[PDB]
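Undergrad: Structure incoming, see below.
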Amino acid sequence: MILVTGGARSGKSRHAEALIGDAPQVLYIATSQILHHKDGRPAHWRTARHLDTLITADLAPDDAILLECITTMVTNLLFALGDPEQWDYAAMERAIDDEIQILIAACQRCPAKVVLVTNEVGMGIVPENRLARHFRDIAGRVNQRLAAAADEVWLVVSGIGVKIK
Amino acid sequence: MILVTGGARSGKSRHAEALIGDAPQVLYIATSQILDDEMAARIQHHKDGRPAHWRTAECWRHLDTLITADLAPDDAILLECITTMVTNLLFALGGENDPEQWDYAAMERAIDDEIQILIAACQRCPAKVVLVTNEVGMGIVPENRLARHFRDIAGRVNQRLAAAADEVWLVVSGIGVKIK
Amino acid sequence: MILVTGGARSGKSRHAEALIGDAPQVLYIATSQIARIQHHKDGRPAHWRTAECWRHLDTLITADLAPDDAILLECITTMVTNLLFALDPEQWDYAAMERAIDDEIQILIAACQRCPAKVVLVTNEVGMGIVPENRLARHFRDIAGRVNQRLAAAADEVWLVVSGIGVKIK
Ligand SMILES: Nc1nc2c(ncn2[C@@H]2O[C@H](COP(=O)(O)O)[C@@H](O)[C@H]2O)c(=O)[nH]1
Ligand SMILES: Nc1nc2c(ncn2[C@@H]2O[C@H](COP(=O)(O)O)[C@@H](O)[C@H]2O)c(=O)[nH]1
Ligand SMILES: [Mg+2]
C-alpha cells in the first residue's frame, strides 16, 4: 500500500484522496468511533474494524481503498484490549502488532490501490499522562511497521506532500 | 511569497531572515502582543539584532495596509508570525467570554476571512514577502479545549498559506527543507 | 559527526545503530538517569561498551580514538533534562541555565571536532506540538531546540527520521 502521515490538520486526508484520484470505485474505511466529511464524500464512494474482510485479494487494480485513520484504529483497539492504569502496555503492543500484521497481509495481497492514513504524534514534549505516553510510543512503533510494509510513504506538511519513500 | 514553517526553536526565524538577506529596505511585520515583561524582555533580543534599514511594525490586523501593491520588487517583507496573529485573532473574537463558551466554527470562519485578505495582499505585492509560521500538530491530542481547536485552526491556516505560497520551507534543527 | 533527530519512537535509534555498522569497537554513551533499560543493554552487542554519563563527554570523545571505531550518543534531550535539573523549577533562571547548557554543548562540539572516530548523536524533535502550559517544559522545549541547531550546524550529516524512514537533511 501507500502510507500517508502527518500532523493534525496537515492536509493528509486531502493528499490521500489526491492519491486516490477519480478511481473508479472507492472504499472508505473510517475507523473513528463516534463518542461534515460524510457529506463531502462523493456519492460513489462506499463507506465501511474487521478490515482484512475489506482488504481483499479479489479486488480490482483500478479499485481503491482509503482507511482513515491508523491512529484512531490504534486507540479503539487499546480500549477494546483493555482503566488504563492497570494496563499491561507491553502485551497490548504485541496484540496490536498482530492486528497490524493482519492489515499488512491483507494489503499485501490486495490488487486494489490501498492508501492508509496516519498521524505523527511525537514531535512534541513528553506527556505527563501515562496512557498518553504509552499511546504515543505504540503509535510510532505501528507507523514504523506500516512504513516498512509500505511501497510509498509520504509525509504531509502544511498540505505539502513529501515522498520519503 | 514564501512560506517558512518549523517547530519552536527550529531556526525558522533565522532561515527566513536568510531568505531575505541583503535587501535594501525591509519591513519586519511583528504580530506579537507583549503580555509580560518576559515576553517583552525577549522581544528585546529580537530588536537588538535588528538592522537600521529594517522598519518594524507592530501589527496583526489589516496587513493589506502594510503588504502593498506599489511595493518595489527589490524590497522585502518579513512577517513574524502567523501563529501569533492567529492567536491574536482568536482571543479578539472570543472577547470577554471564556474560551469554553467560544464558537470555534464561527471564529474559524472569521479567521479564514482575514487569511484570505492576507493572501490577496501577498499576491498583489511586488516585493519579496516571507511569512513565518509554526508546526504545532506533530504531537498528542490536546486535553484543553481551546488548544485542541487552536491546533486545528493553525493547521488549516497553514495549508492555505502553503497552498498559496510560491515557495514553502520546512526547517528542522535549523536546517531548511524546501518542500515546495 | 552525525546528528540523528526525530520524534519519540520514530526508529531513529535503529537508524543510528545502522550508521554505526560493523564498527569493531563501539562506545555507547547512555545519558539516561535510572528495566526498560535492562533490555536496551540486552540487545546491545558484545563489542560495544557502555558509558553512563551526561557530563564531560570530552572525557570519552577523545582525539586518540581510532577512526574505524565509533561512538553512539543517546540521547541529547535527556542530557539536556539532567543538565537543567543539575543547575523549584519555577524559581529557575532559565537564561542562565541555558548558557551553562551551551557550555556543555560547546565541549561536546569541540570534542567531536577532534575525535577521529565516528560520532553519532541521537536527539529528538520536541517543538512540533502546542505551547506548553508548564513553564519548565516551555523552557526545556526552548533550550532543546537551540541545542539542536548548534549540533546540526556542527554536524557533517543531519538526518531526520520519520516513521522509521530516514531523511538526510544535511
Ligand atoms: N511586538 C514585537 N514582537 C516582535 C518583535 N520582533 C520580534 N517579535 C516577535 O518575536 C517572535 C519570534 O520570537 P523570537 O524569534 O524570540 O524567539 C515573532 O513571533 C515576532 O512576532 C518586535 O519588534 N515587536
Ligand atoms: N542509563 C542508561 N540509559 C540507557 C542504557 N541503554 C540505553 N539507555 C537509554 O535508553 C534511552 C532510550 O530508551 P528506550 O528506548 O530504551 O526505553 C536512551 O536515551 C539511552 O540513554 C544504559 O545502559 N543505561
Ligand atoms: Mg484525515
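Residue numbering for chain B follows Swiss-Prot; the residues present correspond to positions 2-181, in that order.
The deposited model was determined using X-ray crystallography, 2.2 Å.
Positions of Cβ are set from backbone N, Cα and C atoms, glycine also.
Grabbed the feature section from Swiss-Prot, which reads as follows:
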type	residues	note
ACT_SITE	B:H47	active site, GMP-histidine intermediate
BINDING	B:7-14, B:31-33, B:48-51, B:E59, B:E81	GTP binding site
MUTAGEN	B:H46 to A	3-5 fold reduction in activity
MUTAGEN	B:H46 to A	No activity; when associated with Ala-47
MUTAGEN	B:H47 to A	Almost no residual activity
MUTAGEN	B:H47 to A	No activity; when associated with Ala-46
MUTAGEN	B:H47 to N	Very little residual activity
Undergrad: How many Å separate the Cα atoms of B:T32 (GTP binding site) and B:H47 (mutagenesis position)?
TA: 13
Undergrad: Within a 10 Å radius of its Cβ, which of these binding-site residues (B:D49, B:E59) has the fewest neighbouring Cβ atoms?
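TA: With the binding-site residues B:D49, B:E59, fewest surrounding Cβ atoms within 10 Å: B:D49.
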Undergrad: Going by a 10 angstroms cut-off between Cβ atoms, which of the mutagenesis positions B:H46, B:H47 has the sparsest surroundings?
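TA: Ranked by other Cβ atoms within 10 Å, the mutagenesis positions B:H46, B:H47 bottom out at B:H46.
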Undergrad: Measuring Cα to Cα, tell me the gap between B:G7 (GTP binding site) and B:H47 (mutagenesis position) in whole angstrom.
TA: 18
Undergrad: Within 10 Å of each Cβ, count the other Cβ atoms and name the one among the binding-site residues B:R10, B:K13 with the highest count.
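TA: Of the binding-site residues B:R10, B:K13, the highest Cβ count within 10 Å belongs to B:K13.
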Undergrad: Taking the binding-site residues one at a time (B:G7, B:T32), which has its Cβ surrounded by the most other Cβ atoms within 10 Å?
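TA: The residue with the most neighbouring Cβ atoms within 10 Å is B:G7.
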Undergrad: Which of the three DSSP states, helix, strand or coil, fits B:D49 (GTP binding site)?
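TA: Reduced to three states, the DSSP call for B:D49 (GTP binding site) is helix.
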Undergrad: Going through the recorded positions B:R10, B:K13, B:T32, B:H46, B:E59 in order, which have a C-beta under 8 angstroms from some C-beta of chain C?
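TA: Qualifying residues, whose Cβ lies under 8 Å from chain C: B:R10.
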Undergrad: For ligand 1, which among the binding-site residues B:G7, B:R10, B:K13, B:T32, B:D49, B:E59 have a CB under 6 Å from it?
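TA: What lies within reach of ligand 1, judged by Cβ under 6 Å, is B:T32, B:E59.
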